[PDB]
Amino acid sequence: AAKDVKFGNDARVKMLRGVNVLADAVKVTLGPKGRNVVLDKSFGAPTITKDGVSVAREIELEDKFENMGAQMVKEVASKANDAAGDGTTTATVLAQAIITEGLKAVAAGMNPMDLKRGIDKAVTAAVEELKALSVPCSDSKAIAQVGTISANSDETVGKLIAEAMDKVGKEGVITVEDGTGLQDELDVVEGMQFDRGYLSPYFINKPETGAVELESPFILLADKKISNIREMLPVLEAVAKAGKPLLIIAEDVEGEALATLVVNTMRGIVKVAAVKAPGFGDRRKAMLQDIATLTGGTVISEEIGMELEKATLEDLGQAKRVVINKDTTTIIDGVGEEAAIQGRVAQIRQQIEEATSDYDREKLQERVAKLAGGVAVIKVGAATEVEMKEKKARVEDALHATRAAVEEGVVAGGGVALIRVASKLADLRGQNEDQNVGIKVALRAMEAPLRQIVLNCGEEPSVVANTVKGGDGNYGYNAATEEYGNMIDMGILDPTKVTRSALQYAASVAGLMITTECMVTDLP
Amino acid sequence: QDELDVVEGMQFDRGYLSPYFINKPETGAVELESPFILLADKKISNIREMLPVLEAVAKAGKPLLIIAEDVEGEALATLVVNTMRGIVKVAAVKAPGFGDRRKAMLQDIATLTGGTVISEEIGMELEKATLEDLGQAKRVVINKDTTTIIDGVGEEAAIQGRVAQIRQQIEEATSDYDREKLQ
Amino acid sequence: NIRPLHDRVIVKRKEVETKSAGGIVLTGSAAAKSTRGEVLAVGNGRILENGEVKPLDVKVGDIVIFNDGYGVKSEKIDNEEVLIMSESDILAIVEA
Amino acid sequence: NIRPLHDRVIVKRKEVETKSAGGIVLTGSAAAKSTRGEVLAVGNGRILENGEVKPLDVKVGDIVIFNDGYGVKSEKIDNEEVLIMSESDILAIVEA
Ligand SMILES: Nc1ncnc2c1ncn2[C@@H]1O[C@H](COP(=O)(O)OP(=O)(O)OP(=O)(O)O)[C@@H](O)[C@H]1O
Ligand SMILES: [K+]
Ligand SMILES: [Mg+2]
């Protein structure tokens, strides 16, 4: 369709207006004194949130060129959310500052591509300085502090996440879900707890608990689904001779086979319980093999070659303790070689490295947490659904920040790390004067997060920024107490990955945006 | 950062038809040294037709890679079992490409590896295939996503002749997509 | 022990060949059920129209190539699967 | 060696004709399975209603035109495919 074309200062001014609309909607949330933004949702009640990426996602402007600017700067928050899961507001603030200073420079007639090159050079040097300035975050106290800061100073969230990480461990997986109660609950399950229940209710050994409890049972792992008792009959007879209980993991047990298993269950010849295998095609086999390695068994499949009529007790897996309920099956202390478990975990890690999808990688990490380490679920407690959404967003932020902190370390929060980095980069120079000006606008933009935090507290951003710059090291301004001190000592820690990612994404988008001379869009 | 990835020689985007073919678990890939290259234009489901070829390969002892439309069912299962049992290190992969392209690429692999493609149109049958019929390569890496053939044992002059034929087709070729595929 | 009647025979099927001539392991449909089996018991003999019972050409302990079909039946003697069939189903005996 | 019972015969099928009369190579369905085969072994003879075994007209070593069908069975002796069938299936012997 017919296009509206704008050039030079007019297009840049409209782009800046759109960026400013989005950034003003977002930056009111930055910092502890930051406020909440209500996002009208077509379906459901309005969402109240203190996250830059959600506000940015909702922003869309009537003016086409302003909307272009808003979408472009919205990519910053989206990318920051995708990479680090936190820092989206700091990233939007950084992008706005870079855009404002760079557009000022363009209005001064300097070459925008050289400004972009200066910004890129300053940001590369800044990333190196952040890595140098970063300190490891391995203790639980620092992890709790990081979670508390990322949860808008909610000490409970930080301590809960620290406890969860301490329990499940490094290979452990932690997920955040809604809770029925008003209080945050931490649920940690170790070993295999795949979500498959008993195929027949009558398998329940303990009625008062409504669950099957097996003591030192054999484990049969069949890749196929069965409906006849003939093929497993040697295995059942061998188990009955042994006398120990048996657990069946298979694609499906039904009809005559299932009925025979149930009858033998009451009759007492064999304590047998059968559940469905976890997952689906091309993943069911993987989870079956992980269970086999954990329990020291072998999977019965047609592809592998073995048949169930020829299966033996040695073929069957071994575990210390088993709990079957309606929703999930739990295996405790599977009798399997440790070295095999670590080898299988290493193979799954290699596939994770090969994996390029978030869903795939999270499923493999869940498998790893099933084999070794544990899995934790944080049930967010809130009185209402709007509070539930807000608190869940904050807890997810805290979890992402804690993972980033463990991965790459911590730096002083409150925008202090960027201030120190910019101070260390005062001597950085480019190939020409325009690149030098780009470096300077990047350095000045590095002060934007601290200034916006101070502004959200109602204080004077320039005075606080000057005081912080006059300090050295980790000295900063705690916005929650309106006091100055060592950011590390007061527990205001920012993951190095979060700060670095915010700076990088804001710099890339803003540097490209300042290089624009023409804008083409549909007419109104 | 900008990354440069250069793959040399034949490396089509076909993975192993069965995960259990993996000789090296820590890498999750099959590494066959000096293996025969069986190139079948038809699909495979029964082991009877390749059985002479498998017995010959076994008697020799070198591994066998089966590039065919699809190896599944009984044939795939027996190949996998024989893979663990150690009589013959056998890996089977799907033929690269589709209609008309797949044939041509099979023939290029045959020229590179000095083998012959087993097809009904050509006339030969797999029951009558011999070791001389099978191709040869110095090394073959099979992974889940792609197959790589290193130093296929084939006459150089034949490779240049086949390349010249494809060049002629490229010259005649007008469509951008087709030209890129031949390139 | 179970002995057949008339021209029927009790034969125990041989295990399917796990490996081929060239040592290749056969699995699933490749390892088809063997048509050759040892004779466990032979019936008294077939009854002709005239009323005399003619002895069967099969003897106990000789390998027989049988024809699988409706004529053959599956029965379990002492937890061991045996086939029951007429001498007609037997094609050729395997000697030496 | 495998020898048949009653009127059955062990016959080894001839290789399909690769070329036609005019030297044209036949492939696939064109090179149909030959209905002519050499006789490897002959059964003792057919049993009549009266109880006597009548010898078979076919002898060992004579070429026979056989009728492929359900009556014939495929069996492998020493890795060589042999057909098993009744003398009825044999149509005409090929002499000279
Ligand atoms: N008490 C505090 N004093 C000073 N700075 C603080 C304090 N608490 C948090 N901050 C700082 O607030 C900054 C950002 O926090 P906030 O949650 O508002 O934004 P964000 O992480 O950039 O955005 P989002 O949650 O939308 O991804 C961090 O640099 C953090 O160090
Ligand atoms: K925020
Ligand atoms: Mg945050």
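Residues displayed in chain A correspond, in order, to Swiss-Prot positions 2-525.
This entry, so its header tells us, was determined using electron microscopy, 2.7 Å.
Using N, Cα and C of the backbone, Cβ positions are placed for all residues, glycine too.
So that you can see what the record holds, here are the features copied from Swiss-Prot:
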BINDING   A:30-33, A:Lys51, A:87-91, A:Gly415, A:479-481, A:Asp495  ATP binding site
MUTAGEN   A:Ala2 to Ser  Complex stability is significantly decreased; when associated with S-76, same residues as in M.tuberculosis
MUTAGEN   A:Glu76 to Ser  Complex stability is significantly decreased; when associated with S-2, same residues as in M.tuberculosis
MUTAGEN   A:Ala109 to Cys  Forms inter-ring disulfide bonds. Prevents ring separation and leads to the formation of high amounts of symmetric GroEL:GroES2 complexes
MUTAGEN   A:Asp398 to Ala  Can bind ATP with normal affinity, but is defective in ATPase activity. Binds non-native rhodanese, but cannot release the protein
MUTAGEN   A:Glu461 to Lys  Temperature-sensitive lethal mutant. At nonpermissive temperature, the rate of general translation is reduced and a defined group of cytoplasmic proteins are translated but fail to reach native form
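The structure, with features from Swiss-Prot marked on it.
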| residue | record | DSSP class |
| --- | --- | --- |
| A:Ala2 | mutagenesis position | coil |
| A:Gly32 | ATP binding site | coil |
| A:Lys51 | ATP binding site | coil |
| A:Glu76 | mutagenesis position | helix |
| A:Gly88 | ATP binding site | coil |
| A:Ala109 | mutagenesis position | coil |
| A:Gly415 | ATP binding site | coil |
| A:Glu461 | mutagenesis position | coil |
| A:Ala480 | ATP binding site | coil |
Lowest local Cβ density among A:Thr30, A:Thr90, which the record lists as binding-site residues, within 10 Å: A:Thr30
Cα-Cα distance linking A:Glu76 (mutagenesis position) and A:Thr30 (ATP binding site), given in Å to the nearest integer: 18
Around the Cβ of A:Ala2 (mutagenesis position), the count of other Cβ atoms that are within 10 Å: 4
When distances run from the Cα of A:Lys51 (ATP binding site) to each of the mutagenesis positions A:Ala2, A:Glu76, A:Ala109, A:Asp398, A:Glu461, the nearest one: A:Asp398
Nearest-integer angstrom distance between the alpha carbons (Cα) of A:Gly32 (ATP binding site) and A:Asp398 (mutagenesis position): 13
Residues among the recorded positions A:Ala2, A:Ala109, A:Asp398, A:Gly415 that border ligand 1 - Cβ under 6 angstroms, in sequence order: A:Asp398, A:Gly415
Annotated recorded positions A:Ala2, A:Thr90, A:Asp398, filtered by Cβ under 6 Å to ligand 2: A:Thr90
Rounded inter-Cα distance in Å - A:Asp495 (ATP binding site), A:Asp398 (mutagenesis position): 12
Inter-residue Cα distance where the pair is A:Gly415 (ATP binding site) and A:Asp398 (mutagenesis position), in Å: 16
Neighbourhood of A:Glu461 (mutagenesis position), C-beta criterion under 8 angstroms, separation at least six: A:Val455
Candidate mutagenesis positions A:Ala2, A:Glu76, A:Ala109, pick with smallest Cα gap to A:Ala480 (ATP binding site): A:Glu76
From mutagenesis positions A:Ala2, A:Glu76, A:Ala109, the one whose Cα lies nearest A:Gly88 (ATP binding site): A:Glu76
